[PDB]
Amino acid sequence: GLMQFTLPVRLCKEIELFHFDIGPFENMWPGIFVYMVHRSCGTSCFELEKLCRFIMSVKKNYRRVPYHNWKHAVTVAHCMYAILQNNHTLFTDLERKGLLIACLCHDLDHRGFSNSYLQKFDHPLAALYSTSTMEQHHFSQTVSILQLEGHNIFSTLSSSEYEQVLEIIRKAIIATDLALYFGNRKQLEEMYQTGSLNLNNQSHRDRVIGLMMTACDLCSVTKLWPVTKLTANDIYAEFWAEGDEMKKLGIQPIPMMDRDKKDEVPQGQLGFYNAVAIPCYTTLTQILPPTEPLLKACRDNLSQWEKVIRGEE
Ligand SMILES: CS(=O)(=O)c1cccc(-n2ccc(=O)c(-c3ccnn3-c3cccc4c3OC(F)(F)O4)n2)c1
Ligand SMILES: [Cl-]
Ligand SMILES: [Mg+2]
Ligand SMILES: [Zn+2]
């Protein structure tokens, strides 16, 4: 009960900021997550023995791929920690419990390939889940791990509180399917503009948690330039491997995934910042004013990619 996790001074202070990088020491990431759970939820919401076993099983079920890995899991959980900690009063007890777990689990057993490649490969997962293919898989792996002996971190919830938190986690993980982000942000934009946005409407909360999930998932574009630039290498290493596998199926991949079109990456980044990232953090800042630092950091990185194009780096 009285066993508080504590971080060294620089991490204790910088973990509270949106642009925090969890560092290269793999063995510190479990402790960084528990620290975050304890401060954003309480020391009481999870049994430490159960939580520690859950985290290490989640870790084991992330693969050794360049980007969609255990470090991405904990990074996305940290962005969610920063949002919850900057919006203390807006979220229920179950939401704070569900969302950090949802983030940690959101890419469980990711192979480094898009839903599109699974569909063109004719992977069994594409027959089992026709849309949001990997995202339904990620949720399935979350439930599987929750059901390992000694792993039910929610076992002290009632039947209905339990069904409510698994429902928060399912929607939250499904929302990380970027195909669903565009329509979701459009609706939130319209609801915000016409003043119909109502956080007491459960269907509106769902939408707002969806956009938070997109924002946490994309959060590599909200880091300091050196973190963002170096993460871009891991992201594109997966895209190019997928491009290679597309060519193996006799399909010319989109330029984003062609390692022969490596020259077009800077302009591809501008497109993504303008089409996806900036719109995402703008709508999020409108709904949750204190998440503005994510928008500001995003804009700073868009400017850094413009500088790359102009040969200024
Ligand atoms: C062709 S499209 O629809 O425009 C399209 C689709 C998917 C990613 C991208 N794309 C391009 C360039 C990029 O730097 C990123 C990026 C930045 C941060 N994270 N990710 C990202 C990477 C890999 C997978 C992901 C990603 O976020 C996700 F959670 F959405 O799933 N993403 C673009
Ligand atoms: Cl607090
Ligand atoms: Mg994903
Ligand atoms: Zn992700």
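The numbers used for chain A are those of Swiss-Prot, and the residues that appear cover 724-1036, in sequence.
Note: Cβ is positioned from N, Cα and C throughout, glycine not excepted.
The Cβ of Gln992 (3',5'-cyclic GMP binding site) lies under 8 Å from the Cβ of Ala955, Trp1028, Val1031, each on the same chain and at least six residues away in sequence. Residues annotated as 3',5'-cyclic GMP binding site in Swiss-Prot: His791, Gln992.
Marked as active site, proton donor by Swiss-Prot: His791. Non-local neighbourhood of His791 (3',5'-cyclic GMP binding site): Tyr785, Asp830, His833, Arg834, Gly835, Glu961, each in the same chain, at least six residues away, with C-beta under 8 Å from its C-beta.
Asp830 (mutagenesis position) falls outside any helix or strand according to DSSP and counts as coil. The local packing around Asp830 (mutagenesis position), expressed as other Cβ atoms within 10 Å of its Cβ over all shown chains, amounts to 25. Per Swiss-Prot, the feature divalent metal cation 1 binding site maps to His795, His829, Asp830, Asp940.
Quoted from Swiss-Prot, the note on the mutagenesis of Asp830 to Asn is: Reduces activity 1000-fold.
A mutagenesis experiment is reported in Swiss-Prot for this position, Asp830 to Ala, and the note states: Loss of activity and of zinc binding.
For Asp830, the entry in Swiss-Prot reads divalent metal cation 2 binding site, with the evidence type experimental evidence.
Around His795 (divalent metal cation 1 binding site), a 10 Å sphere centred on its CB holds 22 further CB atoms from the protein chains shown. Of the chain residues outside the divalent metal cation 1 site list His795, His829, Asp830, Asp940, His791, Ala796, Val799, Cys826, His833, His861, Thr899, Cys939 have their Cβ within 8 Å of the site's Cβ mean position. The most crowded of the binding-site residues listed here (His829, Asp940) is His829, judged by how many other CB atoms sit within 10 Å of its own CB.
Filtering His791, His795, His829, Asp830, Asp940 by Cβ distance to ligand 1 (under 6 A) retains the following recorded positions: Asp940. The 6 Å Cβ screen around ligand 3 retains nothing from the binding-site residues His791, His795, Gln992. Close to ligand 4, meaning a Cβ under 6 Å from one of its atoms, are these of the recorded positions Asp830, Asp940, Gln992: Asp830, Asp940.
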